[PDB]
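Scroll down for the structure; my scribbles are underneath it.
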Amino acid sequence: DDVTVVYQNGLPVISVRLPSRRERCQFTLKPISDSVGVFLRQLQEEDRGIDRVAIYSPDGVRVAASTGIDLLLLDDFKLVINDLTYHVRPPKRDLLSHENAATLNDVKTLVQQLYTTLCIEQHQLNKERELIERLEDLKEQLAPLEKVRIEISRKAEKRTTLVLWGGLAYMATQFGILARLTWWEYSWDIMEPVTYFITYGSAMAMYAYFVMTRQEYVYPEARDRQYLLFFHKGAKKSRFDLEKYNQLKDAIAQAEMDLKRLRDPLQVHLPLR
Amino acid sequence: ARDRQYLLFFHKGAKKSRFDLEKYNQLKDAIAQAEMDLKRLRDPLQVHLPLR
Amino acid sequence: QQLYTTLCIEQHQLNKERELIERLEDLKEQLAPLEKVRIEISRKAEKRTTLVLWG
Amino acid sequence: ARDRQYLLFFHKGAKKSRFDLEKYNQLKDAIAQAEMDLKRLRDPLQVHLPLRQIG
Amino acid sequence: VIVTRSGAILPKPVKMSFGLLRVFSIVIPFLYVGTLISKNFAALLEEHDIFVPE
Amino acid sequence: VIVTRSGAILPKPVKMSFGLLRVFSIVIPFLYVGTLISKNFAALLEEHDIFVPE
Amino acid sequence: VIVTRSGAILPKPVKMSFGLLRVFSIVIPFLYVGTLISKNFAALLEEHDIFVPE
Amino acid sequence: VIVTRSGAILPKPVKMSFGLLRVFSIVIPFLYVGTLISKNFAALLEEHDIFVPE
Ligand SMILES: CCCCCCCCCCCCCCCCCC(=O)OC[C@H](COP(=O)([O-])OCC(O)COP(=O)([O-])OC[C@@H](COC(=O)CCCCCCCCCCCCCCCCC)OC(=O)CCCCCCCCCCCCCCCCC)OC(=O)CCCCCCCCCCCCCCCCC
Ligand SMILES: CCCCCCCCCCCCCCCCCC(=O)OC[C@H](COP(=O)([O-])OCC(O)COP(=O)([O-])OC[C@@H](COC(=O)CCCCCCCCCCCCCCCCC)OC(=O)CCCCCCCCCCCCCCCCC)OC(=O)CCCCCCCCCCCCCCCCC
Ligand SMILES: CCCCCCCCCCCCCCCCC[C@@H](O)O[C@H](CO[C@H](O)CCCCCCCCCCCCCCC)COP(=O)(O)OCC[N+](C)(C)C
């Protein structure tokens, strides 16, 4: 019927209908490392029953046999074989390599780059001196809050420790209870159902935990969750402005990151980021 | 498993409602790219813009 | 050095991008035939592990 | 366990078939290198921003 | 973890409103449903003399 | 997770075609094979006068 | 993991001081307390003869 | 995972030289040692008229 062009895995392919062998022959061709001439040679070698072949621009002027295929697939064209003329429309494609003629904007950005190269040294030289001052300013604003945060997280740690040791004591006293029941008072054939349903109830509670808290019941994660809860509920009994503390910590981290990113280009003389 | 079931439900609802998810994903990635190189132009260290 | 770098880096990066495209189009063309053998091997390597799981 | 068994099956089927796995790996790493280079070259050529360093 | 990359405290975890109520309002009813289901099914198997507890 | 680093959504998880059928078409026949194996092994153990439950 | 991405060795793992003593000092007394309240509960149930081992 | 960040394949998993033999040369002798321990302890307990099954 007609001719189609598709890009697959970065390579263009063109499906041509051939006169001598009425079969849709496909050609996978590279746009950069080939020309129109080699494509016509491939066509002639494939058919060997076509009298001639030529490509034309959408207007009618013949396109040279040396233009690269990437220069061709930009706009539409015509492919004429000895008897038929197929209007081939390549897929819509905008840019190839960002290589074209010069523009006044290029000269403007070049002059901007020259000015930046001339002034960036003296800019960064005192930007570091201002950053090292802002860092100390932020750090002295944080000294009174750090000890308060320490005194809050000490109580939080003490309560998490109580919880952990209490869990251990509970799973020890359950062992004690069941061991006393199974060997002194009653027999094991009485205590086996109880001790299976205890296991199943624990396996159900570990799933209700996930349903309720949206995370799996793992020891260091439940521990960290309960520590965070204790901390955030202990900051209400002290009116601790956690927003200010978080803002100060983030600002100090960002200032130190800027200093570390900026000072290395001043030592080894390399680009900035 | 919960996340897998949620994704299955979300994509069945998206197919039932014809949400056109691909344009939404492309727009999200393009916003993630357009504001990255914008905060890279307003860099407080490099002198790319006046009013410093 | 910084000034000279500034004056002659756009044309050098354009040549570099052109060379990189010409090199990628050759690397992919050279890799094209090995992919067939890779897939013919990975199908036999996956059939036996599906057999192992089902077993 | 499934991935380990799949890898053992692949590295046995590739020895039986005499597949140049080393060339395949060193050829698939060069395409990755050239595409990371093309991704890096997007800043100084399209948005006129300074090039990102290696890493 | 309890702190970010910088020394900042993570926000308090989201807590489901009335968790134990919403749990024990779905555990107990279905546990009673299971009890009565087993009772009825076992009485049904006893009436037809298929399995008798001796 | 349900979203990427940006707000994009992860693709639909791959689902095996006819999953339950392909599972229960290989579970049941092997339960039957195991039943047969155990029956024959018990018969042979009773044949060699080794293990006779009483 | 053993080493850092650069190649340096990870720091020495912290070790709780006298952990093996604290653990048993918590396990033993509460185990005995459990045995005690189990004996007492069984005896209290036996007094009223609510449940007898029969 | 079966591939790297690029399309390359992971190296071959490093197997242990004679792994199954090296593990069954440890499991069985210690199994028999435990059997001997149990036999001797049961005999010592029954000889001194401490615990007799029947
Ligand atoms: C033998 C008889 C009985 C034996 C039992 C013995 C019991 C002994 C052990 C006791 C256990 C106690 C519970 C502790 C658990 C953990 C505690 C904890 O987290 O902290 C709680 C609490 C606070 O922590 P939190 O973060 O705030 O908790 C808030 C959240 O909700 C945060 O929630 P979350 O989302 O982060 O997740 C937590 C959630 C996680 O979710 C769960 O725990 C899931 C639970 C669901 C259970 C599923 C059902 C199981 C199926 C069994 C079916 C049985 C059927 C039987 C009948 C059928 C026939 C056989 O659980 C809860 O919060 C609920 C409470 C925990 C309960 C434990 C549940 C275990 C299962 C047991 C239930 C089954 C019972 C049935 C038995 C009936 C038999 C007939 O601790 C405190 O801080 C106390 C503060 C006290 C108030 C005032 C403050 C100061 C006081 C100090 C005074 C001293 C200082 C002096 C002054 C000095 C200054 C000057
Ligand atoms: C005490 C002082 C401490 C203060 C500070 C420490 C001082 C620093 C010292 C500086 C460095 C010193 C340098 C050392 C010099 C030499 C170095 C060297 O070459 O080797 C050292 C080297 C490492 O020394 P390290 O540098 O101190 O670091 C190791 C730390 O231990 C690792 O600690 P970690 O923090 O990393 O975490 C470990 C933690 C981990 O936590 C635990 O392991 C749990 C702790 C105990 C259990 C807690 C509750 C259990 C529930 C029980 C139920 C209640 C009672 C029930 C009653 C019911 C009645 C109604 O603790 C342990 O692992 C303790 C060892 C327990 C493992 C043994 C398990 C086997 C059980 C066998 C019994 C089976 C009976 C049941 C059957 C009954 C019926 C058939 O030693 C090792 O081999 C360590 C690896 C583990 C070996 C365990 C077994 C080896 C034998 C030891 C006992 C010997 C007598 C037993 C004879 C029995 C034969 C038949
Ligand atoms: C100093 C002593 C004074 C004591 C008084 C202090 C009062 C504190 C209150 C007591 C708190 C009780 C905490 C009980 C939690 C410990 C019990 C648990 O660890 O044991 C499990 C058995 O118990 C059951 O799982 C019940 C779990 C209940 C579900 C959560 C309820 C409580 C969570 C609330 C926060 C607790 C944070 C503590 C994290 C350690 C082990 O079963 P196992 O099969 O081997 O584990 C499977 C493998 N996993 C762990 C990886 C999943």
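Shown for chain B, in order and in Swiss-Prot numbering: 294-345.
Cβ atoms are placed via backbone N, Cα and C, with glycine included.
Within 10 Å of the Cβ of B:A294 (mutagenesis position) there are 5 other Cβ atoms, across all protein chains. Among the mutagenesis experiments that Swiss-Prot reports, B:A294 to C or S is described with the note: No effect.
A mutagenesis experiment is reported in Swiss-Prot for this position, B:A294 to N or K, and the note states: Abolished mitochondrial calcium uptake even in the presence of EMRE/SMDT1. A coil conformation is recorded for B:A294 (mutagenesis position) in the three-state DSSP classification, outside any helix or strand.
Annotation of the published mutagenesis B:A294 to F or L in Swiss-Prot: Mitochondrial calcium uptake in the absence of EMRE/SMDT1; the original residue is retained in the structure shown.
Note on B:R297 (mutagenesis position): other Cβ atoms within 10 Å of its Cβ, all shown chains, come to 12. Experimental mutagenesis at this site is recorded by Swiss-Prot as B:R297 to A or L, annotated: Decreased interaction with EMRE/SMDT1, leading to reduced calcium channel import.
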